[PDB]
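Colleague: Pasting a structure below so you can have a look.
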Amino acid sequence: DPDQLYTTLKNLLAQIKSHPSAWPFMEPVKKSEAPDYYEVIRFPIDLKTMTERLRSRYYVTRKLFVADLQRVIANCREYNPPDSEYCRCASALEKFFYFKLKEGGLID
Ligand SMILES: CN1C[C@H](Nc2nc3cc[nH]c3c(=O)n2C)C[C@H](c2ccc3c(c2)OCCO3)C1
């Protein structure tokens, strides 16, 4: 059901982008913020790029969307010190989006 999938993912992404802990993840990391980021992190991802992917019908499966969303968090934990504001935000956003993924029937 492509339309159900699209609208469900759209509605989910809108909620994730509204959460207060989303702020580090809304747009791509700039080289001025982290100069080696694009050498260290080889599949960079952020919520603006996820919005572009959604709208261009990249997310033809639920799993492709979930992979990208989970990678926002994984990249943060790989790049940054484990005790850091960015990792705190990542953990808070993750907690929220797992509540929302469960609410939406997108994971068990
Ligand atoms: C686009 N860019 C992404 C940055 N994202 C980011 N930068 C770094 C640097 C080292 N590591 C990481 C990392 O993992 N991420 C995700 C966050 C940065 C930002 C800075 C200050 C803010 C803010 C956003 O929004 C509200 C107010 O102040 C914006």
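Residue numbering in chain A adheres to Swiss-Prot, whereby the residues present occupy positions 729-836 in order.
Using N, Cα and C of the backbone, Cβ positions are placed for all residues, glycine too.
Dumping what Swiss-Prot says about this protein:
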MUTAGEN   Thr735 to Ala  Slightly reduced ability to acetylate and inhibit PPARGC1A. Strongly reduced ability to acetylate and inhibit PPARGC1A; when associated with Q-549 and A-735
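For each feature listed, report its degree of burial, its nearest neighbours and the pertinent distances within the displayed model.
Modeller: In this structure, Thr735 (mutagenesis position) is part of a helix by DSSP. Taking the Cβ of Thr735 (mutagenesis position) as reference, no residue of its chain lies under 8 Å away while being at least six apart in sequence.
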